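Each remark here refers to the structure printed beneath this line.
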Amino acid sequence: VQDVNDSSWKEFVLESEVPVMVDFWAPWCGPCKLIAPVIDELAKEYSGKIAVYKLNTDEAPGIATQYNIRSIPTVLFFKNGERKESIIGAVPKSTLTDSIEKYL
């Protein structure tokens, strides 16, 4: 994705055919979109395995709501448009890695 919002959520996130992961970033966090720390690493770690996305929280006041994302960052782990695991904080690298391999 370029930037995930409510429209692109169904299209990119729920329609990749492949295990999906979404970094929730916030403008008040700074330029957190191009940071996506552990998520950026899970990209090269699971090259092909996963579809790596970054949600513009301010742009999606429905997604952030629905998924109960209280922390920036937060990451959710989907398979093929189906949600498996939610790592609030999205910071302990090992847990995030653990989270794909769980279902993938």
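Here chain A follows Swiss-Prot for its numbers: 76-179, in order, are the residues you see.
Yeah, the Cβs are placed from backbone N, Cα and C, and that goes for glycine too.
Annotation source Swiss-Prot lists active site, nucleophile at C104 (among others). Of all Cβ atoms in the protein chains displayed, 13 besides its own lie within 10 Å of the Cβ of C104 (active site, nucleophile). In the three-state DSSP classification, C104 (active site, nucleophile) falls within a helix.
Here the residue is the original one, but Swiss-Prot notes a mutagenesis experiment at this spot, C107 to S: Prevents scission of the intermolecular disulfide bond by the second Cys of the active site. Within the same chain, residues at least six positions away from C107 (mutagenesis position) with a Cβ under 8 Å of its Cβ are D98, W100, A101, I147, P148.
According to Swiss-Prot, the feature active site, nucleophile maps to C107 (among others).
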